[PDB]
Amino acid sequence: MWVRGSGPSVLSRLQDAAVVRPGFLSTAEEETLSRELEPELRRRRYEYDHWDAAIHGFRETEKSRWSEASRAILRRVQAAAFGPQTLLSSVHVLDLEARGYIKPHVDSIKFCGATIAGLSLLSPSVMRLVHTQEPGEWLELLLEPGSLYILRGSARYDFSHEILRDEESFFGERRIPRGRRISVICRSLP
Ligand SMILES: O=C(O)CCC(=O)C(=O)O
Ligand SMILES: [Mn+2]
Ligand SMILES: [Mn+2]
């Protein structure tokens, strides 16, 4: 339902490395995050785009000070996705416009440890993972609003990830129309 792959072996190999938990958040939790983050994101302009930037059509913030309700959600993510690992001192909040997208990349190994965990809000999208040496090994993850994904180990180090732009936004054969998306990303310390 939420993962498709280039073949059975990549699917088995990454089954606990690339994880989607649809409906990890309740509607109330989605609302908590939106009410806290929408106003903060509105204070910033969508950034200038660059050809050699991974992220296109976006604004963002780092946030370490959170309401108690949002902190309860972040602690649920930490329990679900991270061992005992330490998290970075801030959480990355990313606002992609409907025309925005993310190009294939591997998160910096200088600043991010073994695990990335992301909450998706507002609208559905498709995350594609592609092996960095072998373009024939890939996964597609369907990220609906309220979902948590986890990329760890090989899914974090050996595969790029990207968020498909509207015209390319397909989960298998199915078109996933893109809208404005907010994501809330927790990362481990290296
Ligand atoms: O929006 C997401 O879920 C991922 C963002 C991302 O890949 C990044 O900021 O490195
Ligand atoms: Mn920025
Ligand atoms: Mn990334």
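Each position is counted from 1, following the chain as shown.
Header lists the method as X-ray crystallography, 1.4 Å.
Any Cβ shown, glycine's included, is placed from N, Cα and C.
Residues or ranges marked as Fe cation binding site by Swiss-Prot: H105, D107, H161. Per Swiss-Prot, 2-oxoglutarate binding site is recorded for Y149, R181, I182, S183, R187. Here the residue is the original one, while Swiss-Prot reports the published mutagenesis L94 to Q (Swiss-Prot position 110) with the comment Does not affect ability to trigger programmed necrosis.
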Tell me, in order along the sequence, which binding-site residues from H105, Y149, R181, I182, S183, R187 have their CA within 10 Å of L94 (mutagenesis position). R181, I182, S183
Ligand 1 is in the model; which of the recorded positions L94, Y149, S183 have a C-beta less than 6 angstroms from one of its atoms? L94, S183
So if I draw a 10 Å sphere around the Cβ of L94 (mutagenesis position), how many other Cβ atoms end up inside it? 19
Using the structure shown, find which entry in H105, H161, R181, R187 (the binding-site residues) has the sparsest Cβ neighbourhood within 10 Å. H105
Close-lying recorded positions around ligand 3 among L94, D107, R181, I182, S183, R187, where CB distance stays under 6 Å: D107
Any idea what the Cα distance is from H105 (Fe cation binding site) over to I182 (2-oxoglutarate binding site), rounded to a whole Å? 19
Ten-angstrom check, please: count other Cβ atoms within 10 Å of the Cβ of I182 (2-oxoglutarate binding site), all chains counted. 21
Identify all same-chain residues not among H105, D107, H161 whose C-beta atom falls within 8 angstroms of the centroid of the Fe cation site's C-beta atoms; report them in sequence order. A54, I102, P104, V106, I116, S160, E162
For the binding-site residues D107, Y149, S183, which one has the sparsest Cβ surroundings, going by other Cβ atoms within 10 Å? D107
What is the biggest Cα to Cα gap, in Å, among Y149, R181, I182, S183, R187, the residues listed as binding 2-oxoglutarate? 19
Rounded Cα distance, in Å, between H161 (Fe cation binding site) and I182 (2-oxoglutarate binding site) is 17
How many whole Å apart are the CA atoms of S183 (2-oxoglutarate binding site) and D107 (Fe cation binding site)? 15
